[PDB]
Number of protein chains: 2
Amino acid sequence: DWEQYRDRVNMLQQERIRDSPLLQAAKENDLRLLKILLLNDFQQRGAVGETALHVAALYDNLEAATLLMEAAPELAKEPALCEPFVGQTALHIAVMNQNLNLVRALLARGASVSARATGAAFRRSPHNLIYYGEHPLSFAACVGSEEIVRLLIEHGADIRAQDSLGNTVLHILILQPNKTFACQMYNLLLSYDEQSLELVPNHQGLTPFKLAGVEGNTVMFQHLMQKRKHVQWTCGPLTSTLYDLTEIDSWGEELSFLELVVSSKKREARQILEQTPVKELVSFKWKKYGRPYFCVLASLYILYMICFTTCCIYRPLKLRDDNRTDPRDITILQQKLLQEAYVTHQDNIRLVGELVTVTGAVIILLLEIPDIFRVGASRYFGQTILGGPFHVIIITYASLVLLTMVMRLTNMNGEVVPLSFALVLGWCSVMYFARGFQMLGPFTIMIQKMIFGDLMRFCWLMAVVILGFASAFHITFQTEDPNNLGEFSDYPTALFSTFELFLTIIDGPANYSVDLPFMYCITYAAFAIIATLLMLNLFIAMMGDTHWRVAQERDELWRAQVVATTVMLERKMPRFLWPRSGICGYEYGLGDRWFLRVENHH
Amino acid sequence: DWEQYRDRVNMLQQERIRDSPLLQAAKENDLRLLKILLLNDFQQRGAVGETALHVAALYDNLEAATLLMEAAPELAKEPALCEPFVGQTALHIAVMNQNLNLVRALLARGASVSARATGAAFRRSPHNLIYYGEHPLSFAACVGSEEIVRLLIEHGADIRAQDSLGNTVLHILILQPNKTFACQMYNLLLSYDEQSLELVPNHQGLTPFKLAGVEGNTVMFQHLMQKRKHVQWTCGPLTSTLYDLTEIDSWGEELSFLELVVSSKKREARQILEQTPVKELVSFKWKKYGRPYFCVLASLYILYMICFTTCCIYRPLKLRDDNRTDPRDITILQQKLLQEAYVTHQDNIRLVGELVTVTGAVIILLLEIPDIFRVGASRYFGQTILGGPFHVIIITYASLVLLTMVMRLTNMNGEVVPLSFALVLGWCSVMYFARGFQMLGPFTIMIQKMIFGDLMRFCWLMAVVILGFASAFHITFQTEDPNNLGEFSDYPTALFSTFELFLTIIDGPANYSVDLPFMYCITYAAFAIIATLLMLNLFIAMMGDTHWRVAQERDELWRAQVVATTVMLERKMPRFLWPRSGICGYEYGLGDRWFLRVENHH
Ligand SMILES: CC(C)[C@@H](C)/C=C/[C@@H](C)[C@H]1CC[C@H]2C3=CC=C4C[C@@H](O)CC[C@]4(C)[C@H]3CC[C@]12C
Ligand SMILES: CC(C)[C@@H](C)/C=C/[C@@H](C)[C@H]1CC[C@H]2C3=CC=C4C[C@@H](O)CC[C@]4(C)[C@H]3CC[C@]12C
Ligand SMILES: CC(C)[C@@H](C)/C=C/[C@@H](C)[C@H]1CC[C@H]2C3=CC=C4C[C@@H](O)CC[C@]4(C)[C@H]3CC[C@]12C
Ligand SMILES: CC(C)[C@@H](C)/C=C/[C@@H](C)[C@H]1CC[C@H]2C3=CC=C4C[C@@H](O)CC[C@]4(C)[C@H]3CC[C@]12C
């Protein structure tokens, strides 16, 4: 809807301009028409509450604008009035258009340096092609005009002014597309900070440094670190550099810089983890504490999955309580009742295995469920870097184990169902620990990108081929004796047999002792060419093409998963297992700060 | 044939020139021979009716040509006479050769600016390496000569002159290979238009704008739009531009610009759909109306295919009316007659499912058959972008359902045959709707390019291996008892078993309880190495290589299929479901035209 509305607003602005000789003269730069018309209403408006001076500024007409102020100087103070552009002044427009002389002329008339363009055209949104904040200084910074940024601070513009998101100009600058002035402009604006402006948080709680991390602005991140590094010594090709970890390690805060970076929705935030002080810090944390503890947690989880598997294998079963009648029934055994199920030393050993099994399902829920709420369910389940799909299946596993325990307590039949799903998802969730090892981590990401990519696309077109051919095979065999060829004997079996025949995992139905219907040979030749020969090998060809084009994305995602594991372990484990990282400054007279020392060759 | 004929014409032209001292002097530029020979027939002809002045112009000899006119000025007016070059003048030739002084000399003698070179050498065809139209002005435009184009219009050449295709010079220019003058030359020729010349249609009904769309000339399309855009405002990096949709949306016309573009045979016409106003218009139409309605039509078609499938599953069958005799017969059931087939509430429910099934087959034919005639059967079935092969199978489906209904009404046996083909093609045609979704559309094009590409090439060489080895296996087993190994028991079964063994979809024939002929082990080892190991994996290797080299073509074809779906839906659906797209100019005083407003960052 918003596009058609904005489109109408734009048409309606031009309609009023074209309808009004003052606004047309201001757009056209018709000095002669202004020199007639201004002598005989100056406060008349375009469709959004824009004045003739907004029009003159928009069409970049200094000559018209100086006439309009000479006739009616109060126009320099006027905001626009309607929701798209409300609060916008001719000063915001003169800054957008980089017209230094028109800006200085509006300031000479006393246009407000602190006016907020609060309308919907100025809010960070997918609707807007730019986000310059709401103040003339924020615009002057985002257009890169050093002259206008100085001229506005000379006229009393406040560098610490915040917009409707709480963004100061330093936050607005870090949100810009990477262009050469943006770091120059940040370094200029901090020269007027003489708490510091770069410590002011927005309404998300982000300081400009954390915003650079979340937004993936690696150029601004390196610029921010030039003032947090100290070059300790240089000797020949070697230098020792000491980096202040205060902002990076984010000590004692609920949401850390590293957590905000790994949990960011933006693709570019992974590149912050490859920036020098960050890369060495998370590397140290991983090789020192993270990998050792993750290998222990993997071992404990594998041992727990062996315990659960043993409790499935030794599950309590007795010879069935009724006779089998029809030859098609093969069930011979049956679930024991509670007071039959715990009557031997072997059951008492299985019972402690069941209690360990249930205890671990509770511990999974106690560890997982609080992090759904903190992170938000969309990010907690939806992020490859955090382990999103492994969170879905490990909670499903714990839910199915607790379902199995309430079924057991109730003497409820069919425990084999939740136990089978629990064994599959229980064991498949061991692949969460693949992320700890360079052999297996990148490959586990590649399997994930194949499942949510080429597998769903293949399975939709495969389902349509299966519905076609299974129906053809079923009705081809409906005339025939099902005991002579069973694969297509009823429609559910025909679907299942056709699915197995698509994958070639059962042999092509054959009985050379009998005359099969001629339409089967035809239909199977068409199915063998389309499903088996073409489609299944085209799935190989498709994944082969996807693999080489995904290979770098897979490796970046793996380096990000190691960091997200490191961050998660340190936040969740007891603090005595995670000593504070880097060098304590207090031992060396550097005050309360902590450092990373990096030595490098150049 | 035409090459050998033209070749003879060219040899015969040179033969006459070499035979005739006047024409040889005109080619050679032998001024001294002309200064002897011209004093004592000047109207004598080369093999195609060319004069000595045509020869002098062709060999680019101004000196000879001014002598020939000094002796016989009527030569400037002479056309060539024979079918290859009929109507060609020395003025057409002097323009081809860009000889401004020779052109101005022929015009001083009163050579016709409006002569038509109507012969076969000048017609748009695959025989001709250039198409410059038929008039000297059309040639002057296509050689890019601004001096000669001005000099010809100064001498009264008509810019609106049309050739045998109805092409004006603006159409001829849009047909040229993209070279720097072609837009300059179009912009020059419109400066003499002061209805407009760019509204004149050719004999296909195409104006120059629609011809640029059909021909895929994206450079001329962008040039044409520079005069249909209005830049509404510019502010900082943003601009709002208003594009006139009149030619693009082609409102109320039988064949629209967008339909002519998507239905074009030329590969380059897809690139027009990625040009700014077109791209935003078809995108709006798709996201606003096309995708919603296509998802409904997909749902209704899937529900219809479920209804038909249910009518196949519940088809009316009774226990056979005769005893089975030989053990090889497995048929136990049989088709019911009409007065047996509709006798229960379950049959009455199936009957309304059959009536819905038949009604939908009629509705498919009522929707499809008129579009065969309008589009032409070669384009309607032959285009990947329009859905050509899906039109073939969906009409085959409807034909087989109506065949099945006339069989049913006749009590005709073997309904299983058209029903099986109808189930396969009925369900496979659901993949037509894959084009609506980015997950499935590109992949459905890739399956199509594999079927008509690497699959036919593999299936021809596979058939030759199957004929070889099936014959070897059959005659190897002819000596042996068919009840001990059935796969090769007769030649049709040997072919079918060999085809299934090629694909590995049945197991290698084995019976370890008996002595198989030694020639079987040899022949199967050769078949396993050639068919299974080599050829079938070479099919995987081949499609893998085809896939990466086709991947971009596949994605362009998908973006074109979304537009062709959008265009088709809007033309076929009721108009109240497709409100006219863009902005009505009449609300804003812009007259009867409709616009797209585009906002962009630069
Ligand atoms: C029990 C059966 C009947 C069915 C219901 C179970 C589904 C299993 C096989 C499927 C469901 C989702 C799948 C799945 C989800 C996502 C990932 C993350 C990826 O990086 C590695 C593979 C992995 C871990 C796979 C493993 C197989 C799973 C767990
Ligand atoms: C990869 C995609 C295509 C997935 C969705 C495919 C699913 C189809 C082919 C498979 C998946 C589960 C299969 C399935 C589940 C269980 C049963 C019960 C069995 O006694 C009869 C067959 C029946 C009913 C089959 C029918 C075919 C199904 C539904
Ligand atoms: C019923 C059997 C015996 C035989 C005769 C039928 C043939 C089927 C299997 C074949 C014939 C042509 C094939 C075909 C034609 C072209 C296309 C377009 C492509 O983009 C997707 C696949 C698709 C839709 C395939 C699907 C499988 C089809 C429909
Ligand atoms: C992919 C290409 C090679 C295609 C054309 C291959 C076709 C051959 C191998 C297959 C397609 C259909 C098959 C086929 C159709 C139906 C029957 C009836 C059956 O009772 C005996 C075998 C017989 C006669 C087989 C013989 C082998 C055929 C003709």
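What you see of chain A is 28-67, 71-224, 230-637, where the numbers are those given in Swiss-Prot.
This entry, so its header tells us, was determined using electron microscopy, 2.7 Å.
Even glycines carry a Cβ here, placed using N, Cα and C.
Here is what Swiss-Prot says about this protein:
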MUTAGEN   A:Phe425 to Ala  Decreased inhibition by the synthetic drug econazole
MUTAGEN   A:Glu535 to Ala  Minor effects on Ca(2+) permeation
MUTAGEN   A:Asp542 to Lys  Abolishes channel activity
MUTAGEN   A:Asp542 to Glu, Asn or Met  Attenuates Ca(2+) permeation and Ca(2+)-dependent current decay
MUTAGEN   A:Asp542 to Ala  Abolishes Ca(2+) permeation and Ca(2+)-dependent current decay; no effect on monovalent cations permeation
BINDING   A:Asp542  Ca(2+) binding site
MUTAGEN   A:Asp550 to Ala  Minor effects on Ca(2+) permeation
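Where Swiss-Prot records a feature, it is marked here on the structure.
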| residue | record | DSSP (3 states) |
| --- | --- | --- |
| A:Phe425 | mutagenesis position | helix |
| A:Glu535 | mutagenesis position | helix |
| A:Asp542 | mutagenesis position | coil |
| A:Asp550 | mutagenesis position | coil |
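Checked against A:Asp550 (mutagenesis position) by C-alpha proximity, the mutagenesis positions A:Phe425, A:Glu535, A:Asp542 yield A:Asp542 as the nearest. Taking the Cβ of A:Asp550 (mutagenesis position) as centre and 10 Å as the limit, one finds 14 other Cβ atoms among all the protein chains shown.
Of all the Cβ atoms in the protein chains shown, 13 others lie within 10 Å of the Cβ of A:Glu535 (mutagenesis position).
Its own atom aside, the Cβ of A:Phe425 (mutagenesis position) has 22 Cβ atoms within 10 angstroms in the protein chains shown. A distance below 8 A between C-beta atoms marks A:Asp542, A:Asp550 as the mutagenesis positions from A:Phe425, A:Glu535, A:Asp542, A:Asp550 lying next to chain B.
The CA atom of A:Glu535 (mutagenesis position) is located 9 Å away from the CA atom of A:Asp542 (mutagenesis position).
A:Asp542 (mutagenesis position) sits 35 Å from A:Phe425 (mutagenesis position), counting Cα to Cα.
A:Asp542 (mutagenesis position) has a Cβ environment of 14 other Cβ atoms inside 10 Å.
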